[PDB]
Amino acid sequence: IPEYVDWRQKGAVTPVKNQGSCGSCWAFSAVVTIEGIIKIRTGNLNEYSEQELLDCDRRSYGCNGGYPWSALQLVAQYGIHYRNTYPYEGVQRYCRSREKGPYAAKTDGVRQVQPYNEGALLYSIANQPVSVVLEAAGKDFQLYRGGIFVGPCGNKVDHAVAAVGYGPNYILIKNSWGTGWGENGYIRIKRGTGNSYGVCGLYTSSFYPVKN
Ligand SMILES: *[C@@H](C(=O)O)[C@H](O)C(=O)N[C@@H](CC(C)C)C(=O)NCCCCNC(N)=[NH2+]
């Protein structure tokens, strides 16, 4: 795998989104990985529905949080609609996937990166955007404006985001806090520290969709 990956440069990343107050990061993270794998496999970059996962993932708890793995398993089992078909409302509502016609995309499964293993995560990022989790509760992360983020942070992971690239010192993260946070909505998080957890627990729980 190469020294640099940046799926934005491959046209595989949609604009940065803002989840708002709803604890829907798990769905945004999942959606980033679906948009990416659909671009990688088909050549078209589309936006898909975080709201659909929020409403329809019966293992998640809506705006009270959820599981990126559950959302990706939902897109592989049923599918997902375009974002314009099922727009983001920032609140869990009834599942309306039935009422919006056939799905726009469907994946074939979900694979987990071997946790606590930087190279395994880098290998998955070289192939596609990856859903990852991290500790975002610290003010250092909350107030991050730019640069390669080194913390301070613990590994108490609480926030799902998406890894869309990396470099020699960093992993490139698409957050769902709008375009005014970080580096136009992105954060570069230090890697190569020898901490199995990753900076901010970045290697704790990482998933990506599989699409044949
Ligand atoms: C993410 C966010 O919007 O910042 C949101 O809080 C979330 O999904 N958190 C996850 C933790 C990370 C994805 C690792 C979470 O808490 N998942 C477990 C389910 C939520 C807690 N349980 C209930 N019943 N609400």
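Residues 134-345, in that order, are what chain A shows, numbered as in Swiss-Prot.
Cβ coordinates are placed from backbone N, Cα and C, and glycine is handled just like the others.
Feature list (source: Swiss-Prot):
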| type | residues | note |
| --- | --- | --- |
| ACT_SITE | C158 | active site |
| ACT_SITE | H292 | active site |
| BINDING | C158 | leupeptin binding site |
| BINDING | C158 | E64 binding site |
| MUTAGEN | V165 to S | Slightly enhanced thermostability and higher optimum temperature; when associated with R-307. Enhanced thermostability and higher optimum temperature; when associated with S-169 and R-307 |
| MUTAGEN | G169 to S | Enhanced thermostability and higher optimum temperature; when associated with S-165 and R-307 |
| MUTAGEN | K307 to R | Unstable. Slightly enhanced thermostability and higher optimum temperature; when associated with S-165. Enhanced thermostability and higher optimum temperature; when associated with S-165 and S-169 |
Among the recorded positions listed here (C158, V165, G169, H292), which has the Cα closest to the Cα of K307 (mutagenesis position)? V165
Nearest by Cα to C158 (active site), of the recorded positions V165, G169, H292, is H292
Of the recorded positions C158, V165, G169, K307, which ones put their CB under 6 Å from ligand 1? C158
Min neighbour Cβ count (10 Å) across recorded positions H292, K307 flags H292
Can you tell me the CA-to-CA distance separating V165 (mutagenesis position) and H292 (active site), as a whole number of Å? 14
Do you know offhand how many angstrom separate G169 (mutagenesis position) and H292 (active site) by C-alpha? 20
Around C158 (active site), how many other C-beta atoms are within 10 angstroms of its C-beta? 25
Fewest C-beta neighbours within 10 angstroms among the mutagenesis positions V165, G169 belongs to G169
